[PDB]
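Input: a single structure, listed below in structure tokens.
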Amino acid sequence: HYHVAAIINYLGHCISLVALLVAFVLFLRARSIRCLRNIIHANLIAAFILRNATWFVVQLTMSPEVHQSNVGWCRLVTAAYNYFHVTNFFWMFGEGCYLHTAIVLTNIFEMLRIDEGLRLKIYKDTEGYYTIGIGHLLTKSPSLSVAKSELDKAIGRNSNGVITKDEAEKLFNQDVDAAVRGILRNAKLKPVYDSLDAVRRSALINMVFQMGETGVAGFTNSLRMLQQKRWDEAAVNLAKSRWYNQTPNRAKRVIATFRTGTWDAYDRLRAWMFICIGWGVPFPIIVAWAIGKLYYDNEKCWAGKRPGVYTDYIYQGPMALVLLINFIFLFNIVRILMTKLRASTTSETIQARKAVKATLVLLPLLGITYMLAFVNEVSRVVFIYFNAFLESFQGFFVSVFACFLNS
Ligand SMILES: CCCCCCCC/C=C\CCCCCCCC(=O)OC[C@H](O)CO
Ligand SMILES: CCCCCCCC/C=C\CCCCCCCC(=O)OC[C@H](O)CO
Ligand SMILES: CCC(CC)Nc1cc(C)nc(Oc2c(C)cc(C)cc2C)c1C
């Protein structure tokens, strides 16, 4: 049977590798590779591709004579293969951070957290008025004691000076409504705002926060063009204003949002933070593991299982912890979907459901294999053959899954 299990493993690994590669090319071709969803999926696929390819290399290490010798390149392959193992876990954790944040925090919140900055503690602004969050003014009393109270009425609860991230969102949402009220009352801004789609409306609100209604109104020809959906020409005119000269970066992002329609400008910035979770963090982990092996376990290409001293827990450790956290995220996401978002049916909530549905489908497929790992008749043959199939086709499931989310 052992030969059968080996044949299935090579067959599966081939299939999953091809599947992953096809999915990756798909995501690269897409114009949506700009979206944050697709950046994570593509990186997730890459992380998976690398592991499958390394598997075939690892197969060469296996032959006894190389296994025994513990050659230098042998050790590199084992470490590399393990690195990609952690990469897989952390990228999956990547998707889970995104999904969780996707429901709890709106796009417009994220845009103006990059552009004006988020401060969770009470601070005094430039002219000395107490301000918290994304540019929210509490009151103009000189006594911070009074300010703590003013925040409490706003939030509903006693604050002691420091508000939760979810609370800042409520403050921010309030400000956005105020901005819209102002926009609708403005004779110049109103026709333009009403014609714009949701993403561009956000970009208009961005300028309102920085310049004011009166300031944004001053852009007569840019807004005319905006209204006539002449986005390329509208962008040209927006630069010429000195707003651009004084704050190029924020202006470029806001202007670019007018052109495209998308969040691409802000999404790139967000993506670097995911990148660290997926490739950045597992690298110190694997380095620490490799030192451990050099110190007490220099045998057998680093793949020897010795009972022994636990060195594999240096990388296995974080893999386990990352998983638990994802469960906590999932637990919170599912509850939110029942709790507030039953009746919502927005563009975001539909996708989040579709994702959660797919996660639930994905999670037993990958999970059973670990369950079978802890616990060890014709039915014994069925255990091994099942194992051989699940591990080998692990990659294929990921390819299908990523594609399903993208759709
Ligand atoms: C010796 C090696 C140590 C090196 C340490 C590496 C970590 C530092 C990395 C980034 C710093 C620069 C980040 C600048 C990018 C910020 C972009 C942005 O958000 O800001 C736009 C601007 O605020 C609106 O005008
Ligand atoms: C046939 C024998 C040789 C073995 C070869 C293995 C066969 C499965 C491999 C590829 C399927 C990948 C799944 C693709 C799912 C298509 C649905 C999809 O969403 O496509 C659009 C894409 O997401 C836009 O970004
Ligand atoms: C378990 C072994 C591992 C091997 C790759 N698979 C993983 C790893 C991780 C971290 N999360 C997974 O799923 C989730 C969970 C649990 C929560 C959320 C919010 C999102 C996703 C995609 C799977 C299927």
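Just so you know, the numbers here start at 1 and follow the chain as drawn.
Heads up, the Cβ atoms here are built off N, Cα and C, so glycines get one too.
For the mutagenesis result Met92 to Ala (Swiss-Prot position 206), the note given in Swiss-Prot is Strongly reduces antagonist binding. Cβ neighbours within 10 Å of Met92 (mutagenesis position), excluding its own Cβ and spanning all shown chains: 22. Secondary structure at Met92 (mutagenesis position), as computed by DSSP, is helix.
Listed in Swiss-Prot as a mutagenesis experiment, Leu323 to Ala (Swiss-Prot position 280) is described as follows: Nearly abolishes antagonist binding. Counted within 10 Å of its Cβ, the other Cβ atoms near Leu323 (mutagenesis position) come to 16, all protein chains included.
According to Swiss-Prot, the mutagenesis experiment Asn326 to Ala (Swiss-Prot position 283) carries this note: Nearly abolishes antagonist binding. Secondary structure at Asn326 (mutagenesis position), as computed by DSSP, is helix.
In Swiss-Prot, the entry for mutagenesis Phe327 to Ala (Swiss-Prot position 284) states: Slightly reduces antagonist binding. The structure shown retains the original residue. Taking a C-beta cut-off of under 8 Å and a sequence gap of six or more, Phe327 (mutagenesis position) has no contacts in its own chain.
Swiss-Prot documents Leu330 to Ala (Swiss-Prot position 287) as a published mutagenesis change and attaches the note Strongly reduces antagonist binding. For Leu330 (mutagenesis position), the same-chain residues that are 6 or more apart in sequence and have a Cβ closer than 8 Å to its Cβ are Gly96, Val356, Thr359.
The two recorded residues, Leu323 (mutagenesis position) and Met92 (mutagenesis position), have Cα atoms 9 Å apart. A separation of roughly 9 Å, to the nearest angstrom, links the Cα atoms of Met92 (mutagenesis position) and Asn326 (mutagenesis position). Gap between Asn376 and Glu377: 4 residues not modelled, C-alpha separation 13 Å. Just so you know, the Cβ of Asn326 (mutagenesis position) picks up 21 other Cβ atoms within 10 Å once every protein chain is counted.
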